[PDB]
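I have placed the structure first, in the form of C-alpha cells, so that the comments after it can refer back to it.
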Amino acid sequence: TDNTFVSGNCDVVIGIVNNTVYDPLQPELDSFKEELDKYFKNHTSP
Amino acid sequence: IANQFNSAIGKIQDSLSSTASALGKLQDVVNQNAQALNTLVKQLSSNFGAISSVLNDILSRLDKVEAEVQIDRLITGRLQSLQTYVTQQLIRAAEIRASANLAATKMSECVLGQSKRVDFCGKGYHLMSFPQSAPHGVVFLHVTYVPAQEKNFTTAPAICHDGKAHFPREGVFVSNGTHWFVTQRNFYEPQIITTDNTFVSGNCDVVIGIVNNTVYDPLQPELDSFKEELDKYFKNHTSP
Amino acid sequence: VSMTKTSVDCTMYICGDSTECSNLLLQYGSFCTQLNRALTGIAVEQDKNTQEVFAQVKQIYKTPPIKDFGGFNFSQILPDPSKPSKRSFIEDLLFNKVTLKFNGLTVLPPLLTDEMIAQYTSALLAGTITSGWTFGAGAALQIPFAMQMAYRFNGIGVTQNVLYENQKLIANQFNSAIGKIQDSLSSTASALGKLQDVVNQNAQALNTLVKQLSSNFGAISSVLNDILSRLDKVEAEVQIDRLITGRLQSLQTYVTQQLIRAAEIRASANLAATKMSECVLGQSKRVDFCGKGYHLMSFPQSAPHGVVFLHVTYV
Amino acid sequence: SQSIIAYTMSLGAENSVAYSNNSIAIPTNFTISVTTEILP
Ligand SMILES: *[C@@H]1O[C@H](CO)[C@@H](O[C@@H]2O[C@H](CO)[C@@H](O[C@H]3O[C@H](CO)[C@@H](O)[C@H](O)[C@@H]3O)[C@H](O)[C@H]2NC(C)=O)[C@H](O)[C@H]1NC(C)=O
Ligand SMILES: *[C@@H]1O[C@H](CO)[C@@H](O[C@@H]2O[C@H](CO)[C@@H](O[C@H]3O[C@H](CO)[C@@H](O)[C@H](O)[C@@H]3O)[C@H](O)[C@H]2NC(C)=O)[C@H](O)[C@H]1NC(C)=O
Ligand SMILES: *[C@@H]1O[C@H](CO)[C@@H](O[C@@H]2O[C@H](CO)[C@@H](O[C@H]3O[C@H](CO)[C@@H](O)[C@H](O)[C@@H]3O)[C@H](O)[C@H]2NC(C)=O)[C@H](O)[C@H]1NC(C)=O
Ligand SMILES: *[C@@H]1O[C@H](CO[C@@H]2O[C@@H](C)[C@@H](O)[C@@H](O)[C@@H]2O)[C@@H](O[C@@H]2O[C@H](CO)[C@@H](O)[C@H](O)[C@H]2NC(C)=O)[C@H](O)[C@H]1NC(C)=O
Ligand SMILES: *[C@@H]1O[C@H](CO)[C@@H](O[C@@H]2O[C@H](CO)[C@@H](O)[C@H](O)[C@H]2NC(C)=O)[C@H](O)[C@H]1NC(C)=O
Ligand SMILES: *[C@@H]1O[C@H](CO)[C@@H](O[C@@H]2O[C@H](CO)[C@@H](O)[C@H](O)[C@H]2NC(C)=O)[C@H](O)[C@H]1NC(C)=O
Ligand SMILES: *[C@@H]1O[C@H](CO)[C@@H](O[C@@H]2O[C@H](CO)[C@@H](O)[C@H](O)[C@H]2NC(C)=O)[C@H](O)[C@H]1NC(C)=O
Ligand SMILES: *[C@@H]1O[C@H](CO)[C@@H](O)[C@H](O)[C@H]1NC(C)=O
Ligand SMILES: *[C@@H]1O[C@H](CO)[C@@H](O)[C@H](O)[C@H]1NC(C)=O
Ligand SMILES: *[C@@H]1O[C@H](CO)[C@@H](O)[C@H](O)[C@H]1NC(C)=O
Ligand SMILES: *[C@@H]1O[C@H](CO)[C@@H](O)[C@H](O)[C@H]1NC(C)=O
C-alpha cells in the first residue's frame, strides 16, 4: 500500500489480475497485539 | 514574490522609457528595408555607359536608331539593379521567416506553456512569459525564478541506520555541521530525516560516502505512547 | 558555427592598377558599395554566431585543483596547462583534423581568438562539472559530481539509488566512452567532415572568384594593359567594359553565393547555441536533441570554425 | 583627458567554484527576474 494507489473496483479494468497487497501497518500492529497479549498473560499471575 | 514581480515590471518600463537603443533588432530591419529602396532609387542616376541616365535626354536627342543602343544600356543596368534588390530581399526574407518561426515557437512554449528548455524563455528557471507587440515584431517579457542567497552545507548520498541505506524521495541530505536534514534541491527548507522523506535500498556496504544518522519513524512514538497507555492500564489493573 | 570573414576591394578586383577602368566603373554608381555592405553584414554576424554559442557563461568558472569527482575522469576534456593555448586533449585532436591579395580580396580575423573560444569552453566545462545546471539559471552552486549525476538519473526517470550502487561502473563506462572518443577522432579522417566542407567551400569560392579574371568575357584580352596598349580610347573602352560587365557579374555571383551560404551557417550557429543552452547548461527531455539514448549531460569542445558536443546518455 | 584606448577583451570575471566530494550549496532565498526578449 506504499508503492500503489487505489481507485475504483476491479471489474472496470480490462486485464486486472489477483495478487495480495501487503500493508506494513498490519504487522506493526499485530506485533503490538502480541505486546498486548503477553502483558495480559503476565498479569494473570498477580 | 508579488512585490518582486511588480518591481521587475517597473524596471522594464524604466529601461524602455530611458534608453534610445533597446529595440535595435527591429530598427535594423526598418533600416535594412529603407536602405535597399534608397540604393535602388540611386541606381536610376547611373549611366551604365549610355550618353545620359535619363531616357528623355536620349529620346529628345538621338533618333530611334541611335537611341536604342543607349536605351538598351539603361535597360541592362536597371534590370540587374532590380534583380539585385529582389535577390537581396529573397535572402533577407528567409532571415525574417526564421525569426518569425522562432517567435511563433516562443509564443507556443513560453506564453501558452511553461518551458523546461534551458535559456529558451529567459535566463533562469522559466515560470511564464507575457507577449507585447512592437513595429513589425514581438517582445516577450520572460518571468523566471533565480535562486539568490546560497549557504554551504556538508552533504551525503545516503544515510545509514539499521545497517540499511536510506536515500531522499525528493530532495537532498544536508548538514549544518552537527545535525542532519533532508531538504528540497532548489530552496533551503530542512526537515528531520523521516521514513516518509526517504526510501531504503540495500545495506551500508555498497554506497561510496554514506554517513551514519538516525532515520525517524513517526509510527513508533504513536505506538510507544500507546505502550505507555497499555502499561498504566496494567498498573491501575494491579490494584484489585 | 562560423565561416571565414571576407571583404573585397571591388575597384581593385574589377580594375586593379587601371585609372581608365576605374573611371568607367563610376558609370554603374553604387554597384560596388552595396557588395561591400553585403560582405560586411556577413562578417559582423560570424562574430555574433560565435558569441551566441560560446559566451553563454556569466563568469569564467575554474575547476578545483583536487579532482574528487568520485570516479568520473574528465582529464581528457579539461584544459591542459602545458600548452601556449589551454585547450583540452580532445580539442587539440579537433584542431588537427580540420586543415585550412593582388586581386583586392582579403580575409578578416574573427573577434574572438581560438584562445578566447577555449576559455569560454573551459568555463562552461568547469561550471558544468562543479555546479550542474545551476550556473545556467543563477550563480554557480557547488554540488558533488556523483550526487549531481544522481539528479541526472532522476531526470531520466531512473531512481537515484541505482546510480550510487553502480557509481564505479557508471564512472568506468564514462571513462571508457571518453577513451573511445579520442581513438575515433585520432584514427578516423571523415569525423570532422562538416567543418572541413565549410573551409573547402570558402576556398573553392575564392579560387573561382580569382580564376574569373583570366576570362575574356568576349573582349580581345583578359589583360587591361593589352587592351589599352593595342586599341585607341574609343575602341579600348569597349573591351575594358566587356571585362567590367563580366567581372562585376563574377563579384555579384560570389557575394550572392556567400549570402546564401551565410544563412546556412547562421542556422547552424543558432542550432549550436540552442544545444549549448539546452544540452550543456541543462538536461534535455527532447528526444534525439542531445544524442541517442536518454540525454544526461553534454560537454562542449571547440573546433576550427565550429563546436563539438560530447553528449552523454543512458542507454 | 579623454582618448581612444585599445585592449584585449575580457571574457568575464574569473570564478573558482568551491567543489568538494561532500559540499553542496543550496539557495536560502530567490529573486523573480523579468527580462525582455525582442524578435523580428
Ligand atoms: C480473482 O478474484 C475474483 C474476486 O474474488 C474472483 O472472483 C470470484 O470467483 C469465485 C470462483 O468462481 C466466485 O465464487 C463463486 O461465486 C460465484 C458468484 O459470485 C458463482 O458463480 C460460483 O458459485 C463461484 O464459485 C466468487 O463469487 C467471485 N468473486 C467475485 C467478487 O466475483 C476470481 O475468480 C479470481 N480470479 C482468479 C483467476 O483467481
Ligand atoms: C543544527 O540545527 C539543529 C536543529 O535546529 C540545531 O540543534 C538545536 O540547537 C538549539 C540551540 O542552537 C537547541 O535549542 C536549545 O538551546 C536553546 C539555547 O539555550 C534553548 O532554546 C533551549 O535550551 C533548547 O533546548 C535545539 O534543541 C537543538 N535542536 C536539536 C534538533 O537538537 C543545531 O544547534 C545546529 N547546529 C549548528 C548550528 O551547526
Ligand atoms: C557507522 O556505523 C558503522 C556500523 O556500526 C560503524 O562500524 C562499526 O565500527 C565499530 C568501531 O570500530 C566496530 O566495533 C568493533 O568492531 C571492529 C570490527 O568490525 C573491531 O575492529 C573493533 O572491535 C571495533 O571496536 C563495529 O564492528 C563496526 N560495525 C560494522 C558492522 O561495521 C562505523 O564505525 C560508523 N561510523 C561512524 C561515522 O562512526
Ligand atoms: C563556501 O566555502 C568556501 C570554501 O570553503 C570554506 O572555507 C572556510 C572559509 C569555511 O567556510 C569552511 O567551512 C569551508 O570549507 C568559502 O570560501 C571562503 O571565502 C572566505 C570569504 O567569504 C575566504 O576568507 C576564505 O579564504 C574562503 N575559503 C576558501 C578555502 O576558499 C565560501 O565563502 C563559502 N560560501 C558561502 C556561501 O558560505
Ligand atoms: C529574500 O530576498 C528578498 C528579495 O528577493 C528580500 O526582500 C526584500 O527585503 C528588503 C529589506 O531587507 C525590502 O526593502 C525589499 O523591498 C524586499 N524585496 C522586495 C522586492 O520587496 C528578503 O529580505 C530576502 N530575505 C532574506 C532572509 O534575506
Ligand atoms: C584519468 O585519465 C588520465 C588520461 O586522461 C589517466 O592518465 C594516464 O594514466 C596512465 C596510467 O598511469 C598513463 O600511462 C598515461 O600516460 C596517462 N595519460 C595522461 C594523458 O595523463 C589517469 O590515470 C586517469 N585517472 C584515473 C582516475 O584513473
Ligand atoms: C551490467 O553491465 C555492465 C557493463 O555495462 C557489466 O559490468 C562489467 O562486468 C564485467 C564482468 O562481468 C567487468 O569485466 C567489466 O569491467 C564491467 N564493466 C565495466 C565498464 O567496468 C555488469 O557485469 C553487468 N551486470 C550484469 C548483471 O550483467
Ligand atoms: C489476451 O489474449 C488472450 C489470447 O492470447 C485472450 O484470451 C485474453 O482474453 C486477452 N486478454 C486481454 C486483456 O485482452
Ligand atoms: C510481568 O510484569 C512485571 C511487572 O508487573 C515485570 O516486573 C515482570 O518482569 C513481568 N514478567 C514477564 C513474564 O514479562
Ligand atoms: C573525500 O576526499 C578526501 C580526500 O580529499 C578523502 O579522504 C575522503 O574519504 C573523501 N570522501 C568521500 C565522500 O569519499
Ligand atoms: C483506573 O482506570 C479506570 C478505567 O479503566 C478509571 O475509571 C479509574 O479512574 C482509574 N483509577 C486510577 C486510580 O487510576
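We're sticking with Swiss-Prot numbering for chain C, so the shown stretch reads 729-828, 854-1068, in order.
The backbone N, Cα and C atoms fix where each Cβ goes, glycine too.
Under natural variants, Swiss-Prot gives C:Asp796 to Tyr with this note: In strain: 19B/501Y, Omicron/BA.1, Omicron/BA.2, Omicron/BA.2.12.1, Omicron/BA.2.75, Omicron/BA.4, Omicron/BA.5, Omicron/BQ.1.1, Omicron/XBB.1.5, Omicron/EG.5.1. One natural variant named in Swiss-Prot is C:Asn856 to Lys, and its note says In strain: Omicron/BA.1. The annotation that Swiss-Prot gives for the naturally occurring variant C:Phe888 to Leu reads: In strain: Eta/B.1.525. Looking at Swiss-Prot, the entry for natural variant C:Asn969 to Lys says: In strain: Omicron/BA.1, Omicron/BA.2, Omicron/BA.2.12.1, Omicron/BA.2.75, Omicron/BA.4, Omicron/BA.5, Omicron/BQ.1.1, Omicron/XBB.1.5, Omicron/EG.5.1. Annotation of the natural variant C:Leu981 to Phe in Swiss-Prot: In strain: Omicron/BA.1; the original residue is retained in the structure shown.
Where Swiss-Prot records a feature, it is marked here on the structure.
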| residue | record | contacts (Cβ under 8 Å, 6+ apart) |
| --- | --- | --- |
| C:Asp796 | variant position | C:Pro897 |
| C:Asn856 | variant position | C:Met740, C:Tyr741, C:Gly744, C:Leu962, C:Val963, C:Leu966 |
| C:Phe888 | variant position | C:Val785, C:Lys786, C:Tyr789, C:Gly880, C:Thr881, C:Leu894, C:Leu1034 |
| C:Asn969 | variant position | C:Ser975, C:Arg995, C:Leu996 |
| C:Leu981 | variant position | C:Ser746, C:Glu748, C:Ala989, C:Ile993 |
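Among the variant positions C:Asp796, C:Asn856, C:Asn969, C:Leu981, the ones with a Cβ under 8 Å from a Cβ of chain D are C:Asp796. DSSP gives C:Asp796 (variant position) a coil state; it is part of no helix or strand.
Highlighted here are the variant positions (C:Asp796, C:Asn856, C:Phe888, C:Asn969, C:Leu981) whose C-beta falls below 6 Å from ligand 10: C:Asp796, in sequence order.
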